[PDB]
Structure formats: structure tokens, C-alpha cells
Amino acid sequence: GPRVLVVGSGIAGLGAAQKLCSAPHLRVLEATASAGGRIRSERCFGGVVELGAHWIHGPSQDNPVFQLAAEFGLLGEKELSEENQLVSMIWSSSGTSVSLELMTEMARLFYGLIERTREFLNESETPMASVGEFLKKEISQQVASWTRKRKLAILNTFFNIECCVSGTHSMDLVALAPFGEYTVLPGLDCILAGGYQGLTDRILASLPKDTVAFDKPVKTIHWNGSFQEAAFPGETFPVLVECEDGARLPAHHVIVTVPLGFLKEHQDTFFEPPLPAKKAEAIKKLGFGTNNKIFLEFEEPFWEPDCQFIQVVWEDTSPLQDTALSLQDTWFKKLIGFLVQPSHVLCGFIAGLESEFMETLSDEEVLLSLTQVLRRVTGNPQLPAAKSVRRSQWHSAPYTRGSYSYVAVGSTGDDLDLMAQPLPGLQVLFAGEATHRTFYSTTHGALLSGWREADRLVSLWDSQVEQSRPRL
Ligand SMILES: Cc1cc2nc3c(=O)[nH]c(=O)nc-3n(C[C@H](O)[C@H](O)[C@H](O)COP(=O)(O)OP(=O)(O)OC[C@H]3O[C@@H](n4cnc5c(N)ncnc54)[C@H](O)[C@@H]3O)c2cc1C
């Protein structure tokens, strides 16, 4: 049938291929040696760690990733329960515990303000450009009605957790009016115990034999042409995919699923002729930030067996001091804390420029510095050093160049719709998490965008017979 090339074998590319293959001549071209992309589960410390996607966000009926995980046998009773579908130790950098009552009070203050960002939905000329500016103004009003330093330090950790959630260096970089367009499905977030990559491996396995080609990065997509196949008779095609290895692959349709960070760096060379201006501008304007994981293995657990998260509050910090491009005093003060892995393993999370700095450090520097942080925040100078480390390095990854999109100051939800806009004749189509207006920065948004592009192409194919139908 028609020749389709899907660029990228993350969940969006795999989802598009699955729908289309189930009769086109279809190949998926993956730059790296395996499938999954930002779903990347690795065998480490004798078990499995998630370098990328970690949770099914909102594991309920309308989440297609939850439905596939269930179909594939990748979830347990708790995760599949009706109860789950319907839905900590806090340390200060002074080495003392933070009161649960005070933490609850500040969580209510902060998350109440996050809910108020909905007041800006559909506003053309917002008073403040960013979520961070709105939050800071409201916190300043609260402070004028108020220990005060301790409250501001706890609030600073909530800002840093929000940076992880948005995948931004700062909430001051996140556009205010578009913020509430992101949709949260119900359900208590859950992991896939065998690794998130089990999901993408199963979708790949259902494709026809050898659909996905690995270590096959694409250099340039040549479109808007009339290109002859290197065979006699020379059948003509609108597109040629030029691979980094020199392969010249003709196609009728190319579905691009590469990450937004890759497009920001390479859009000028990756498409010939250039992308239309409004699409090129959407790529530039949208946000694409870094969030990384730092796994630390210990010989023995120093935490309580029941502890799930070791949250850190950095004393004397305040969100009212920080601006959109300011850095914390040291890179590790951007770390929110550590999740206990369910061997004794912790998983630290860090977003932004301090996270990109962490990637430039050696494994030894990260391990030693974090051992020192842990000795400091737990108030135990004799805490044993971590045995080993495994960290993600998403900003450094040449085919990704960050973690996930956000609607940055200067962009709107309309830019995510421009990312999805196909090129004329559906010669080039776009899927991926940064093409979904309400589920961007998730696995289910990437999956849904791949199904969207497959449905768009099937409708074109089904319409071709009508070109030959006369009126009389
Ligand atoms: C640290 C981190 C934490 C996250 N946490 C969560 C979470 O808990 N839950 C959740 O739902 N989502 C989370 N996400 C987001 C989620 O992982 C992504 O939104 C989703 O996996 C993106 O899928 P995709 O198909 O759009 O892109 P990708 O998975 O990035 O796939 C794109 C593919 O294109 C390939 N590629 C790039 N350039 C080329 C080229 N030139 N030629 C060929 N191939 C190319 C890449 O190698 C890659 O395999 C997280 C992501 C990260 C990195």
C-alpha cells in the first residue's frame, strides 16, 4: 500500500504504527538502539529503574495507557482496583524534622493558589505573564497578613516540586492563561512494577516483523517534491527521507514524532524546504525543560521501612527571592527530595538549569555530593556513603535535549495545535507529547497523538476512491 515512514519509536510513533499496520508499506526509523524513547526502563541494582516516564498519571478508564497496561498484564490488583481508579519524612537542611501540621498548612496555601490559575483561562492580555508571578504576588499578600522564614522555605520546596511537574527551570517561565488547559484524569498514580518499557515493548511486538529499524537516525525530510524511486520504472513520491547513514527512502507520508528539544535544535536542517513560519515559531516559543532522576543504592536503608519519600526543605530560601532565570545557591538545593524505590534505593528528582548542571558532573561528584546532602539534612554525619549511582541525563541526550514540553511565557495552547498541524497533502504529519493540547508532557498524550495521526491518514486513504467518482 502507500509508503509511510514513522520517525521515532517512542509511544507516539509506536501507537501510530500499530493503528496503521492493522495495508501500508510502513517502517519506523529509530535513532537509538531500542524503542521507548522517554519511556526507558533499565536493569540496575539487580532490579529495574525508570530513567524517564515513571507513573501512569491518572490510571482510570479514559487513560489509554492504563487500558493497555491492564490488557497486557502489567498492573497489579491495587492498581487495577475500583478504589485506586477513583482517587513521607520531611527534613530541613538544619538537620531537623518539619511539622506535618505546618507542611499541611503550606501545601493548602500553595495548592489553593495553583487552583486559582484557572481564573486566567482564555484571557488575551493577562495582568501577569506567568504562573510564578501570580503565585509570588499572592504569597506576598498572605505574608503581609502573618516562623515566617520557615514557612517561606517550605513554600520554596513546593515551587521546586512544581518545576519538576511542569518540566521547567522556574514557574516564572510557565504561561499563566494556558496553564489550566492541562487535564488531569482521575486515579492514584501508579508505576508498572516490571518497567514502563514493558508497555512499549508489547506495542512494538504486535507490529509486523521488522517494522522498527534501530540505529537509523533521520537527517532530513525532503518534502513538496516529485521524487523518483531508485528502481525501474521510477514511481514518483512527494517525500524523500534522508538518513544519517546516507539511505534515501521515498515515502508518500512521514509521521514525525521526534521530541520538541530535537526540533528546537535541528528544525532548520531537518526539513527541506523549511517548515511554514507559524510552525517554526511554535517550536521556538514552546517550553522544553529538563527533569532528571538520580538513583542512589545503599548497602542498608537509613530510612524507616514504611517511608516512601524523603522530602527536603532548604532553610532560609524563599520563592519571593527567585526570578525566572535565577539559580539556587548550589545545584543540589533544587533537588526536591528522594522517593524510596519499592535492595535499598532512593530516587532523587531535580528540574531546571541546576538539573542540566548535574548532568555535566561525573557520577563520582553526584554520589559524593548527595551523600554529604543526606548527612546534612538527616543530621547524621556518620550516614554511610551511597554504594552506586545511576542518573538520567535528558538534556544531554542528542535525540531528545530535555524531558518534556510546557506552554512557556510567550506561547499558548494554540501553539500545541500548530505543532499538530499537518503539512499539505499530509506529506508530513506530527505526533508526540508536544502536539497534544491537553495531555502534553505525558505518555498517554503521546499515545493519543499517534492514534490521531493514524486516523488522519486513514481518512485520506479512504477518500482517494472519491477522486474518481463523477457527478453524472
Ligand atoms: C524524566 C522524565 C519523567 C517523566 N515522567 C512521566 C511520568 O511519570 N508519566 C508520564 O505519563 N509521562 C512522563 N514523562 C513524559 C513522557 O515520557 C513523554 O511525554 C512521552 O514518553 C513522549 O513520547 P513521544 O513518543 O512523544 O516521544 P519520545 O518517547 O521521546 O520518542 C521520540 C523518539 O524519536 C527518536 N528520534 C529523535 N530524533 C530522531 C531522528 N532524527 N531520527 C529518528 N528517531 C529520532 C528518539 O530517539 C525517540 O525514541 C516523563 C519524561 C521524562 C524524560
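Here chain A follows Swiss-Prot for its numbers: 5-26, 30-94, 104-162, 169-364, 369-450, 457-504, in order, are the residues you see.
According to its header, this structure was worked out by X-ray crystallography, 1.4 Å.
Backbone N, Cα and C define each Cβ position, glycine as well.
Quick look at what Swiss-Prot annotates:
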- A16, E37, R45, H61, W62, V240, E465, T474, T475: FAD binding site (BINDING)
- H64, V187, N313: substrate binding site (BINDING)
- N313 to A, D, L or T: Decreased enzyme activity with N(1)-acetylspermine (MUTAGEN)
#### Entry: Gap-flanking C-alpha distance, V94-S104 [9 residues absent from model], angstrom
19
### Query
Reported as an integer number of Å, what is the Cα distance between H64 (substrate binding site) and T475 (FAD binding site)?
9
## Note on the structure
If you measure between the CA atoms of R45 (FAD binding site) and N313 (mutagenesis position) and round to the nearest Å, you get 11
### Message
Given a separation of at least six residues and a C-beta threshold under 8 Å, show me what packs close to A16 (FAD binding site) in the same chain.
### Response
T279, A463, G464, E465, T467, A478, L479, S481, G482
### Task
Restricting to the same chain and to sequence separations of six or more, state which residues have a Cβ under 8 Å from that of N313 (mutagenesis position).
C185, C186, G189, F375, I376, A377, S381, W420, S429, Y430
### Summary
DSSP output for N313 (mutagenesis position) maps to strand
### Query
In which DSSP state, out of helix, strand and coil, do we find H64 (substrate binding site)?
coil
### Message
Let's check the environment of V187 (substrate binding site): how many other CB atoms sit within 10 Å of its CB?
### Response
19
#### Entry: Site extent for FAD, whole Å (max Cα pair distance, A16, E37, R45, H61, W62, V240, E465, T474, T475)
30
### Query
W62 (FAD binding site) to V187 (substrate binding site): how many Å between their Cα atoms?
12
### Summary
Sequence-ordered list of residues in the chain of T475 (FAD binding site) that lie 6 or more positions away and have a Cβ within less than 8 Å of its Cβ, or none, is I15, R45, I46, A60, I63, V72, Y218, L221, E465
### Residue, out of the binding-site residues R45, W62, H64, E465, whose Cβ gathers the largest set of other Cβ atoms within 10 Å
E465
